[PDB]
Amino acid sequence: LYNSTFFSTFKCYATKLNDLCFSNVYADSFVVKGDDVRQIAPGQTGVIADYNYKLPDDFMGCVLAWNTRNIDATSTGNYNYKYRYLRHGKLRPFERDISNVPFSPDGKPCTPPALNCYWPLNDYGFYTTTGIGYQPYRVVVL
Amino acid sequence: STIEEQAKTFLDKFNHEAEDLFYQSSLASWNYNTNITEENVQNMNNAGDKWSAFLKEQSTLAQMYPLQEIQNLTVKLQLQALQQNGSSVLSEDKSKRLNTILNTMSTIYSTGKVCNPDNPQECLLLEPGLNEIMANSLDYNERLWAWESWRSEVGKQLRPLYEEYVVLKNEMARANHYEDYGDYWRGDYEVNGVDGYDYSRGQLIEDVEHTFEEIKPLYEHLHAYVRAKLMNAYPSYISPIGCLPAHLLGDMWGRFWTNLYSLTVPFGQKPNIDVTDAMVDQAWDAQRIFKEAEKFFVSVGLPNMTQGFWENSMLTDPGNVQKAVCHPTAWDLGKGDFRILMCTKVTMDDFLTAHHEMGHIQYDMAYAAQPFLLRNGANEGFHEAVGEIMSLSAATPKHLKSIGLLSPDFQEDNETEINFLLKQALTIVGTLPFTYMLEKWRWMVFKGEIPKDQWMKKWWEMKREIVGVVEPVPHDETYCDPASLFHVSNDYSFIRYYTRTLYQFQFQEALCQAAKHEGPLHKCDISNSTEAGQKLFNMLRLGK
């Protein structure tokens, strides 16, 4: 992976090529939008790191990704992949949420399609014709 | 939560689904206009109606959210454009009958033909055939009757339909708490809560009429000068102090005097600046021209073209059975994908129109940071002005020297520079009183200040004073010759052509102030000026 003209990110948080004699390593594999890539970093007060995957801020390994529009985007439409954009409370690091709960920002119960009742998961909507920062990147977070 | 974040959460699902469903429709709009097929027009109206119905749902669900509740400047203007009632404020069948009139007006104005008085087998539509007569023919009386023909065969058929049209649109406009449907037009430019650049609806009338008094001297320069040239081409047909005959104005209605260059050229033997003889010299293609445009954009500091532009566009005509409409239009579909349908040939005008439509793609790249409803122009006049900056600046021969088409040692005397710029003055200065008269007539008719038996009388008398055009055949009220024009008959506001032409030269001199061009303003190019890139880009990333 270090000697690879195939991955686009390579963000480790060169010496780690031989520094690795550590304990167990976690590999986080997922697919993002090409403009969402900024929010895959520590901090990042935005929709991806607040609601989809929050990252730790002090110790971290590596973050790598690469263009997968030919695989993970469909010309007639990849509406399969979703992402959280509404949640009462931002994520902490290592936290994972699968709750498909109808969002009501006022803390009240919510039965859609009534007022202020939305679904927390927008489809990606990736075609082969979309813009650059709008494709599916297979992200490997280490 | 506060209603502000409820208004944001309403737009949050909107700005990702209306991003989707507009790009659904605009893809289907693209693939029919580039592959003309009955299945593609089926799915274009399938996706276009599902887009409008999804727009129908989210407009009415925003009608539950009052605009006088939120102090956030962004979602105020978002919900304001959402919860406009529009045609929903009349009755259920009255606005449908009103749109049945728009169905029947637009049908027989596109179908309506004129037929020759000696050969009724030879019949002509608006384009081609009749506008070929009204822009190229030399006969006085053949152009005279054909001018009368387009105002008689479809002007009379538009008139009782235009009677019923202007009443129900005014009842539509007054039910949305406006003065008239001229005031519903004037409600477009109004902004509330933005200091310095506020704009009343009365501001639009008075600002157009103010700076038109700056236009009027140079127009009356052009008015008196083309009367002398047309007397020399039409001896004793045109009065020496009387106004221009309306069948001799180079076009169908009087908007452009550009086709008078055959009859109003001072020095017809001086050459014209044409560089297409050098385009084929180095064997250029459309891939050279759009890349040379892209190089001309990046020469001033603008970013390059997207990868998705080169993947998804279509800048040649696709030959056989895959049919494509060849009007050069910039197609902003969504999801960061920008494309242009243009049948680009090896042409100096296709060279300039390439910069024009990709100049709209420049503005598409810069509102892209904004959300979907601020992914627009601010008013209706900022799009075409942005596209025409690159048309004017890259048409100057100093750019044509640097590209290698025109030789760098070639001379540009002011005898050939005035004649080309007077040809452009027939276009730009010719359309400003025509537009000024056009809405001002429309203002008073929808207000009710012009009676129905004085519609056609005030129409042609305003051409006598504003446009300086006496009608050669008098028109009573059986005509609807303003509706003879395509904008009035089919629900267009025409004031945007005025304000764009104002703003594009407010922007050009401000660009030429940023370009620091040493010579004249009509010889000004923005080449290699990084301040001209920053000043242009800056006021382009704001959007609405």
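Note that chain B is numbered according to Swiss-Prot, with residues 19-562 shown in order.
The backbone N, Cα and C atoms fix where each Cβ goes, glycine too.
Under the heading of mutagenesis, Swiss-Prot lists B:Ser19 to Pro and annotates it as follows: Increases slightly the interaction with RBD domain of SARS-CoV-2 spike protein. There are 14 other Cβ atoms within 10 Å of the Cβ belonging to B:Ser19 (mutagenesis position).
Among the mutagenesis experiments that Swiss-Prot reports, B:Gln24 to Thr is described with the note: Increases slightly the interaction with RBD domain of SARS-CoV-2 spike protein. Other Cβ atoms within 10 Å of the Cβ of B:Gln24 (mutagenesis position), summed over all protein chains shown, number 18. The secondary structure of B:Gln24 (mutagenesis position), as reduced to three states from DSSP, is helical.
Per Swiss-Prot, mutagenesis B:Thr27 to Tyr is noted as: Increases slightly the interaction with RBD domain of SARS-CoV-2 spike protein. In sACE2.v2.2; increases interaction with RBD domain of SARS-CoV-2 spike protein; when associated with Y-330 and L-386. Here B:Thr27 (mutagenesis position) comes close to no residue that lies at least six apart in sequence on the same chain with a C-beta under 8 angstroms from its C-beta.
As a published mutagenesis entry, B:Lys31 to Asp appears in Swiss-Prot alongside the note: Abolishes interaction with SARS-CoV spike glycoprotein. Its own atom aside, the Cβ of B:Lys31 (mutagenesis position) has 18 Cβ atoms within 10 angstroms in the protein chains shown.
Annotation note: B:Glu37 (mutagenesis position) sits in a helical segment as assigned by DSSP. Swiss-Prot documents B:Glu37 to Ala as a published mutagenesis change and attaches the note No effect on interaction with SARS-CoV spike glycoprotein.
In the shown protein chains, 7 other C-beta atoms lie within 10 A of the C-beta of B:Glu110 (mutagenesis position). Annotation of the published mutagenesis B:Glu110 to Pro in Swiss-Prot: No effect on interaction with SARS-CoV spike glycoprotein; the original residue is retained in the structure shown.
Taken from Swiss-Prot, the feature substrate binding site covers B:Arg273, B:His345, B:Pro346, B:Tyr515. Counting only residues at least six positions away in the same chain, the Cβ atoms of B:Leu359, B:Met360 sit under 8 Å from the Cβ of B:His345 (mutagenesis position).
Its Cβ placed at the centre, B:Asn330 (mutagenesis position) has 21 other Cβ atoms within 10 Å. One mutagenesis experiment catalogued in Swiss-Prot, B:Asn330 to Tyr, is accompanied by this note: Increases slightly the interaction with RBD domain of SARS-CoV-2 spike protein. In sACE2.v2.2; increases interaction with RBD domain of SARS-CoV-2 spike protein; when associated with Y-27 and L-386.
Annotation of the published mutagenesis B:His345 to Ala in Swiss-Prot: Complete loss of enzyme activity; the original residue is retained in the structure shown.
Just so you know, the Cβ of B:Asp355 (mutagenesis position) picks up 25 other Cβ atoms within 10 Å once every protein chain is counted. Looking at Swiss-Prot, you'll find the mutagenesis B:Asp355 to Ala noted as follows: Strongly inhibits interaction with SARS-CoV spike glycoprotein.
Take the CB of B:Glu402 (Zn(2+) binding site) and look out to 10 A: across all protein chains shown you find 20 other CB atoms. Residues or ranges marked as Zn(2+) binding site in Swiss-Prot: B:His374, B:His378, B:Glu402.
On its own chain, B:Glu375 (active site, proton acceptor) has B:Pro346, B:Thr347, B:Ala348, B:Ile358, B:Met360, B:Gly405 as residues at least 6 apart in sequence with a Cβ closer than 8 Å to its own Cβ. As annotated by Swiss-Prot, active site, proton acceptor applies to B:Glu375.
Counting every protein chain shown, 21 other Cβ atoms lie within 10 Å of the Cβ of B:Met383 (mutagenesis position). Under mutagenesis, Swiss-Prot gives B:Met383 to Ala with this note: Slightly inhibits interaction with SARS-CoV spike glycoprotein.
Using a 10 Å radius centred on the Cβ of B:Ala386 (mutagenesis position) and all shown protein chains, the other Cβ atoms total 17. One entry in Swiss-Prot concerns the mutagenesis experiment B:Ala386 to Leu. Its note says: Increases slightly the interaction with RBD domain of SARS-CoV-2 spike protein. In sACE2.v2.2; increases interaction with RBD domain of SARS-CoV-2 spike protein; when associated with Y-27 and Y-330.
Here the residue is the original one, but Swiss-Prot notes a mutagenesis experiment at this spot, B:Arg393 to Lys: Increases very slightly the interaction with RBD domain of SARS-CoV-2 spike protein. Long-range Cβ neighbours of B:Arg393 (mutagenesis position) (same chain, at least 6 residues apart, Cβ-Cβ under 8 Å): B:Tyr385, B:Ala386, B:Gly561, B:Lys562.
Annotation note: B:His505 (mutagenesis position) sits in a helical segment as assigned by DSSP. Every protein chain considered, the tally of other Cβ atoms within 10 Å of the Cβ of B:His505 (mutagenesis position) stands at 18. Here the residue is the original one, but Swiss-Prot notes a mutagenesis experiment at this spot, B:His505 to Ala: Complete loss of enzyme activity.
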**Message:** Cβ atoms within 10 Å, counted per site: which of B:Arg273, B:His374, B:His378 has the most, among these binding-site residues?
**Reply:** B:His374
**Request:** Compare the Cα of B:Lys31 (mutagenesis position) against each of the binding-site residues B:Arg273, B:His374, B:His378, B:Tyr515 and report the nearest.
**Result:** B:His378
**Request:** Note down the number of other Cβ atoms within 10 Å of the Cβ of B:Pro346 (substrate binding site), including every protein chain shown.
**Result:** 17
**Prompt:** If you measure from the Cα of B:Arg273 (substrate binding site), which of the mutagenesis positions B:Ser19, B:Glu37, B:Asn330, B:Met383 is the nearest?
**Reply:** B:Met383
**Asked** How far is it from B:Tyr515 (substrate binding site) to B:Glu402 (Zn(2+) binding site), counting Cα to Cα, in Å?
**Response** 9
**When distances run from the Cα of B:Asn330 (mutagenesis position) to each of the binding-site residues B:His374, B:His378, B:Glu402, the nearest one** = B:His378
**Prompt:** Hey, what's the Cβ neighbour count for B:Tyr515 (substrate binding site) at 10 Å?
**Reply:** 20
**Item:** Rounded Cα-Cα span from B:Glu402 (Zn(2+) binding site) to B:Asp355 (mutagenesis position), Å
**Value:** 20
**Asked** Using Cα coordinates, what distance in whole Å links B:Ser19 (mutagenesis position) and B:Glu402 (Zn(2+) binding site)?
**Response** 42
